[PDB]
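The structure follows.
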Amino acid sequence: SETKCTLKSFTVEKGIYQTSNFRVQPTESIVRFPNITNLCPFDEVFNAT
Amino acid sequence: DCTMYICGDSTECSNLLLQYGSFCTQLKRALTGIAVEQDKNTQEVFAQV
Ligand SMILES: *[C@@H]1O[C@H](CO)[C@@H](O[C@@H]2O[C@H](CO)[C@@H](O)[C@H](O)[C@H]2NC(C)=O)[C@H](O)[C@H]1NC(C)=O
């Protein structure tokens, strides 16, 4: 039925008829990053005496 | 693969690409014509026995 909708006909003669396309799908988001360091002292301004 | 060449993975793109009409159908039809003739070229040169 996908072939008949590609050809826009109801009779499909013999032969290979390139229907759709395919492609496995990703399944994650692994967003690696550089182990942070210089992590500011926001406390200086938020915890002054 | 017209969709994978232009857009590439993205899916928000696919709805935008549909707005240009049948350009991707024309590319597949044109290239299939070449693909079928290249095997016939070989049969006509060698398959004469
Ligand atoms: C705000 O500052 C106070 C002190 O200026 C912090 O309290 C210290 O917390 C550490 C964490 O275990 C203790 O070892 C100290 O004995 C505490 N000192 C005092 C005087 O209480 C507090 O943790 C700071 N809070 C934030 C959110 O920065």
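Just so it is clear, chain A uses Swiss-Prot numbers, and the residues here are 297-345, in order.
Using N, Cα and C of the backbone, Cβ positions are placed for all residues, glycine too.
Here Swiss-Prot describes A:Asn331 to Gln as a published mutagenesis experiment; the accompanying note says: Reduced viral infectivity. Swiss-Prot lists A:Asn343 to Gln among its mutagenesis entries, and the accompanying note reads: Reduced viral infectivity.
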Any idea what the Cα distance is from A:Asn331 (mutagenesis position) over to A:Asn343 (mutagenesis position), rounded to a whole Å?
26
For the mutagenesis positions A:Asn331, A:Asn343, work out the Cβ neighbour count at 10 Å and name the residue with the minimum.
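With the mutagenesis positions A:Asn331, A:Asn343, fewest surrounding Cβ atoms within 10 Å: A:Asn331.
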